[PDB]
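Enquirer: Got a structure here, written out as structure tokens. Questions coming.
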Amino acid sequence: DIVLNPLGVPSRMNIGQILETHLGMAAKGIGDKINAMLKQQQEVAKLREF
Amino acid sequence: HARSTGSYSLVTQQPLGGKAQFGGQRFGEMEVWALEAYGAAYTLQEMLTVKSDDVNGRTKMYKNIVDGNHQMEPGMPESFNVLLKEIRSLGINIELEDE
Amino acid sequence: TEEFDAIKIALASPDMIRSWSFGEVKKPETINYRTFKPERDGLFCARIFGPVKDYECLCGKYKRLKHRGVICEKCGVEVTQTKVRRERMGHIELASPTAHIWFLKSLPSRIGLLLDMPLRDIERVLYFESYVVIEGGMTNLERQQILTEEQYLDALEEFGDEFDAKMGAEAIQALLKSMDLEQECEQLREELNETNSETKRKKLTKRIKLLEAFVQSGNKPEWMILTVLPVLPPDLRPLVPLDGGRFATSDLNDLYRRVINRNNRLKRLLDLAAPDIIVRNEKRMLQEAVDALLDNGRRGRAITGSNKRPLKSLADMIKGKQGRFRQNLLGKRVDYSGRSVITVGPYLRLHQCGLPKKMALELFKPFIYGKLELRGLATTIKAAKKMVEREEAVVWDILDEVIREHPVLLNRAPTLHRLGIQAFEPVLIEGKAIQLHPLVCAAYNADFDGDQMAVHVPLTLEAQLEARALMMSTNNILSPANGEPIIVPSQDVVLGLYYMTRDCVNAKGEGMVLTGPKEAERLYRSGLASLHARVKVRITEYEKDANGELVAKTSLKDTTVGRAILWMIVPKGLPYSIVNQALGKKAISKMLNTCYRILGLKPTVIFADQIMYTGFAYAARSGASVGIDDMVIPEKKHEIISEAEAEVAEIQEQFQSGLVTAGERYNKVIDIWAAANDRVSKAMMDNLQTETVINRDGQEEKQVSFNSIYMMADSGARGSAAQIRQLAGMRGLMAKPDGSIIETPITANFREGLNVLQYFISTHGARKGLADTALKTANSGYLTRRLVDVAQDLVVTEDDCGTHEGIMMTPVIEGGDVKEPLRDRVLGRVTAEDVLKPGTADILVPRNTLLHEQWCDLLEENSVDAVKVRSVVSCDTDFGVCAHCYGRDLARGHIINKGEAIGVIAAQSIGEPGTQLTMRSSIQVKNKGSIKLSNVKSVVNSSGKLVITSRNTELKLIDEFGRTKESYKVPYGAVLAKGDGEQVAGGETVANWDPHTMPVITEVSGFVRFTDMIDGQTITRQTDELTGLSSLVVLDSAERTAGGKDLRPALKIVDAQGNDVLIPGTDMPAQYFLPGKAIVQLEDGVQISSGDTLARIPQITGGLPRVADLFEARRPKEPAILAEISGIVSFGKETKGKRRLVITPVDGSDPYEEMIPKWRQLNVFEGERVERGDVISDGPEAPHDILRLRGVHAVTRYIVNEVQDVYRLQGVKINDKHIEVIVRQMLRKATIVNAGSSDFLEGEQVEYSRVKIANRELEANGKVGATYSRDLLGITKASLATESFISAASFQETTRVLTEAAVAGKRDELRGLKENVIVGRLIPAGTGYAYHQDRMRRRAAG
Amino acid sequence: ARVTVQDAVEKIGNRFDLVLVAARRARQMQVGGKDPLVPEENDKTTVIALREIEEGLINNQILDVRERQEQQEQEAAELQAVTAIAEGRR
DNA sequence: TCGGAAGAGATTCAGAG
RNA sequence: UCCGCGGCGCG
DNA sequence: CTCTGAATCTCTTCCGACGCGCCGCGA
Ligand SMILES: [Mg+2]
Ligand SMILES: [Zn+2]
Ligand SMILES: [Zn+2]
């Protein structure tokens, strides 16, 4: 959706933001999986344990 | 924001400032030095006299541009007359010479 | 209009001002509210100032132009245009005089010093506090005697009506009208020639010249006291309506009304015969009111309104940054302009900017009206307006037709240097963002985080021709500050090229052979080989042959696929070797520069555009990106930090045992932490920078890593070793707000989390830096304004002045390091003298040759060590500089054209980098060479060493070709282990000295005998019971007895017979005095060898302030004293704190005496033969004295050296020319030592041009010419010193310069740039220059 | 369109003199209406004058002699007109 | 109706008579 | 159609 | 022991970026 220039990061030393990006990819990851786990309409106990 | 022409101020006869008044940008003194660094005299003269402050020269310019002739006629910046009147009112006599 | 030639200024005679006015205003009324009509005789009385409306009589008698130019009978209003309201001035007439506050309060009281009166007395009379006296011969009371009230009554009750006494206004008016000018002139000059006191002499001279100015202007001095006061026209002081029917009154109207009210009150109290004290109080109030009107706040408490703010008087309308001069005369607002947020557009060619359609329509609406009527689509302006406001698409077609070749100007505030304004040929885009080409955006200093930019459209065709020829970005490739190109890529472009040219040891398709770069491109795009793969390729290149033809060559070369791809765009003529390496930013910069020198402008422009396109495309295809795994942390770091903390614990416990002082404990801890931090940084760089990968044959091999952040740093695209060090290595020490370093460094890097303490202490530096830049911006802007004001007059006015004078250029070397090679310092300058091939008499380079790159290369080949070049400071041109003295224009590459304004270029070139500046015992040879002594006298001893009596000698290490390599200053009396001319090698000790003492050297062997000394009076008998052996110490003037005062302790050397040996070369005995508090190791009567010593002696600021002080000609606080005369130093009388030194000339009959302080260490021992300009005592250096002693070249070299030193320390490059020009501008004022047969008075300040011309004509008719000395006034004073009083009034201290010009009767010819900019005619520079030449010929014809 | 004028500046030497000459040439081309000496290609009088001076067909002295001959033609027309008026009177 | 630098004026100290 | 003063705000 | 000049001290004045944008208020 949005393309950012990487060259700014080392010179501004906003390393933390890169970490934020990684967490984002992780977060939606779980969402995606749980979304699919909901879409297949399986037993709620499985998603509960997940 | 952009202004071809519009209102004009009372005392200085210069164009108004700011977006709300639909005024023009300010050709600050740094820009004047920039022009002086080039040999670009004519555009400087046009910037000061006709586009800005000549109460009749800009009318003539508007006429000629509408007519499609890019002539120019530099009069005198009215702010200069304002400065002269204020200096005279101060009690110091100042006047032009070799008319 | 009026075609005036000059402007004249003088005092206002009351009859003159009354002649101006079309009527008197006598009542305070302003405007009726029943009907919005002025009151008669009021501040807006139409009967005086004319009608409020065009040809409309106040009474309504007449309404149209049929009666144009007639006066209504019912009232005195005239049937005319409203414009007259702007013109006509009123007048008011006072029942009493009033001192004009300017002439009183100005820093020298012009009236006061004219009448020699103290300002306290003048104010005490003018403010109605005391009487003053005018004398009659029957009374002892003299004239101008101050008179208090009790003295007034005492005098009047015995001598009433015999003398006369008056209050300030009338008394001063009568006194000024009751004095003659010539009698006081002659008495003042006779007193001047008879008196001696320099204070008295300077006061007398300034009075003499003031009286001369008054007589030559013919202005009657009493006019300084007003009697009739002008009234500013109503329109300049408008009364403006408000919401609810209210009106904002301009403060000037209120001040006028107050003065009118006080005048009316005084006149009423006079005409009804009020008592004395009442009318005195009223007239004092009236005087105070006039003071408020002119210059409220100039004296005492300022007047204020209901808002509790001081009202802006007339003077405030011209003073200050809100003043009329700065706000409106310069820096006008302009029509036909727009502003918008900028945006990257990569698809643009170099010379075209993307301009939103709406702005284009608005700006060119007049042109659209014009063309639309011309093509017959619209008949009347109303039709055109309604059509364009409906956007009938034909208007869009017309709009696309109009702008096709119509350049526009783009400007970014602040316009730090002239690149800040550039010209572009527009292209129309939907949207609302102005699109720039990134390359020029780099030059703009702009970014894209939200910076706005303003666009102006030129109107006339001459203007747009100027914009195309001069300003178009395709012309501004070379910066004016230096010859290197300004159009240089950065960020993604450089990253892409770097990736494209980097090779790897093993890649897809390695080793194959390509018949041409096209096949390389095919194999890459088809995906059968990666860019990095190394391959052999057949390539053709070309070279500019001896005739100028591009002779071809074709060969096989080893390269990379990426390198061939890049080569394919390279234009013909450049060698292939330029590409065949990992291209960084600097490589691309030099590639563009070599393209521009080898080929023309247009191939370079096309090359730049192609570079930008290809770099962007291949960077995008690269997909370089930064990830958290990239910032590898060297695993050694934990071990190194544990080691460092172990050492910290060790030193801390060592202090716990009391073995060391706390300060050295701190120092040791700081040192070990710094060492550990450096070790960690080295480990991090080593681990990151290189990595191991398998080769083609199946073995591991090292290569430069493709780690992303490292690739970004190494390419030079962005970042630096410091930022990488902080990202991965430990970031190290940080400073407390006082600048002291915290003992515990920040150990965690940025990748790991910083604890709260580390973060908090780190914030100190962050807020320090932000405040630093916030403050620095203002100082930089101010400094630039100054430099511009000083240098704005200077314009190239002739081709060649014919001066053989010049300056000597040598490479700048300090401490054995060549800080600046000769090629940079001499490139583009004209030879003042013919350069000879070294070691021969053959002419290598002829005189008056512009040294371009080939000449510089030739100089390097022959190893020329010094050149002589023409300089701006040495040019003989009057009111300008010749083209040959200035030399090569950085922006164009050839000799500068006539008519260019250079001073402004120099001022901006100095100012712009200022934003970057910061603001809050033995000698070892470094390398091979030969030892030479610059200026030395040496004596050799029984130890085989050499000891020196020159106090300012320097070793210089010389190349075998005669070029210098190293140079180092050597202190007095240092010991040397080598003779002159010996060979040296790196690390070789050649000389030694004790820095902690000052020795005294005896040149000849003999037997010491104490002379002119007595123990306990001049010297005391130290026996160091607490230190060691016996010694003798000279008793200081506070410790010595009176018998020790005239007796100066000394030792003579005697032969074996006890006879006093003479100095080997002079009639002076070999006598060596012991200075105050001197220490000697040897007792009376011992032998000492030749060249042996016996004496023991007890022994930074920010860049921007330093440059400010240099250009302001600041006197340093501890000025070193240098020999004003060539002679022999000699001692003499003594007094408190100061020693009466004397220099006695060798042949001259005129000794000189100086009050040298004793607390400064003297470098003189009563035997030092000295010459003019030689250092007598060290310290900071005063530029004025340097100029006096060693001339213009010395001071210009000093200034340029200091400024270049600070800038090079920052790393910015500025050519010397821009400093030399400022120096020449500083150096205008001269002073006259004898007039010869000229009319000039002695001691007068005269502009150097005037005195030069006068002397030249005076000798042209054979008379004795005048003689002069030149004075280095600071740039502020030098700018105020100019004759163009208009420019001075524009700059600073407006009231002072206005008063000075007024009393002087000055006239300004309007010859500089600023004056013409004010007036609005063409400037006498650039394209305007030609217009003036014809004019001056007509003025010569007139 | 014109990427750069540098060749024309090389021909005239002084850049500012180039601006003046091109200005007067464009002035007379626009109001005087005298036709370009070279093909126009929907360009503007400015770049037209720049190309013309680039070709060396137009230069300060060339303008001088053209103005001289135009003045001579105008004065010849004036003299022939007044002679015709005199012949009408006679 | 706030600190710094420069200039001018005033006061004090040293040298010479 | 307007002189500002104060305030934040972005360069 | 006194007078004048020079030096030092005290007091007053000047300066301390360019550009846009909104809000309030206005005896
Ligand atoms: Mg920005
Ligand atoms: Zn009337
Ligand atoms: Zn010269």
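By Swiss-Prot numbering, chain C shows 14-933, 948-1126, 1134-1376, in order.
Note that Cβ sites are derived from N, Cα and C of the backbone, with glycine treated the same way.
According to Swiss-Prot, the protein carries these features:
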BINDING   C:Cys70, C:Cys72, C:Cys85, C:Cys88  Zn(2+) 1 binding site
BINDING   C:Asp460, C:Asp462, C:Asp464  Mg(2+) binding site
BINDING   C:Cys814, C:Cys888, C:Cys895, C:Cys898  Zn(2+) 2 binding site
MUTAGEN   C:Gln504 to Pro  Resistant to antibiotics salinamide A and B
MUTAGEN   C:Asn690 to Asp  Resistant to antibiotics salinamide A and B
MUTAGEN   C:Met697 to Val  Resistant to antibiotics salinamide A and B
Enquirer: Using the Cβ center of C:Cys70, C:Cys72, C:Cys85, C:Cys88 as the Zn(2+) 1 site position, which other residues in that chain lie within 8 Å, going by their Cβ?
Expert: C:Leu71, C:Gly73, C:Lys74, C:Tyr75, C:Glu86, C:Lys87, C:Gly89, C:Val90
Enquirer: I want to check the contact list for C:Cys72 (Zn(2+) 1 binding site): same chain, sequence separation of six or more, C-beta distance under 8 angstroms. What comes out?
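Expert: The list for C:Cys72 (Zn(2+) 1 binding site) reads C:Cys85, C:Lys87, C:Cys88, C:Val90, given in order along the sequence.
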Enquirer: Which of these recorded positions, C:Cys70, C:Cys72, C:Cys85, C:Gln504, C:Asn690, C:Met697, are close to chain A by Cβ (under 8 Å)?
Expert: C:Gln504
Enquirer: Can you tell which of the recorded positions C:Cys70, C:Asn690, C:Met697, C:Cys888, C:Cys898 lies nearest to C:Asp460 (Mg(2+) binding site) in space, using Cα positions?
Expert: C:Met697
Enquirer: Please list the binding-site residues from C:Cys72, C:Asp464, C:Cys814, C:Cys888, C:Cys895 whose Cβ falls under 6 Å of any atom in ligand 3.
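Expert: C:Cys814, C:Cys888, C:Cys895, in sequence order.
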Enquirer: If you count, for each of the recorded positions C:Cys70, C:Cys88, C:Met697, the other Cβ atoms lying within 10 Å of its Cβ, which residue has the minimum?
Expert: C:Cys88
Enquirer: Any idea what DSSP makes of C:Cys895 (Zn(2+) 2 binding site), helix, strand or coil?
Expert: strand
Enquirer: Which residues, in sequence order, are found in the same chain with Cβ within 8 Å of the centroid defined by the Cβ atoms of C:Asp460, C:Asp462, C:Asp464 at the Mg(2+) site, excluding those residues themselves?
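Expert: For the Mg(2+) site the neighbour list reads C:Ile355, C:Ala459, C:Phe461, C:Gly463.
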Enquirer: What is the separation, in Å, between the Cα atoms of C:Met697 (mutagenesis position) and C:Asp462 (Mg(2+) binding site)?
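Expert: Each residue's Cα considered, C:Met697 (mutagenesis position) and C:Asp462 (Mg(2+) binding site) end up 33 Å apart.
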Enquirer: Including all protein chains displayed, how many Cβ atoms other than that of C:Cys85 (Zn(2+) 1 binding site) lie within 10 Å of its Cβ?
Expert: 20
Enquirer: What number of additional C-beta atoms lies within 10 angstroms of the C-beta atom of C:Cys898 (Zn(2+) 2 binding site)?
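Expert: Excluding its own Cβ, the number within 10 Å is 29.
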Enquirer: Given C:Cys72, C:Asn690, C:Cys895, C:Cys898 as the recorded positions, which ones have a Cβ positioned under 6 Å from some atom of ligand 1?
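Expert: Close enough to ligand 1 is none of the recorded positions.
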Enquirer: Non-local Cβ contacts of C:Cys814 (Zn(2+) 2 binding site) (under 8 Å, 6 or more apart, same chain)?
Expert: C:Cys888, C:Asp889, C:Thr890, C:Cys895, C:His897, C:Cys898
Enquirer: From the recorded positions C:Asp462, C:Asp464, C:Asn690, pick the residue whose C-alpha lies nearest to the C-alpha of C:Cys70 (Zn(2+) 1 binding site).
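Expert: The answer is C:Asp464.
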Enquirer: Which one is it: of the binding-site residues C:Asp460, C:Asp462, C:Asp464, which Cβ has the fewest other Cβ atoms within 10 Å in this structure?
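Expert: Candidates: the binding-site residues C:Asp460, C:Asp462, C:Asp464. Fewest Cβ atoms within 10 Å: C:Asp462.
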Enquirer: Just jot down the residues in the same chain as C:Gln504 (mutagenesis position), at least 6 apart in sequence, with C-beta under 8 A of its C-beta; none if empty.
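Expert: Same-chain residues close to C:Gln504 (mutagenesis position) (Cβ under 8 Å, separated by 6 or more) are C:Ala730, C:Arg731.
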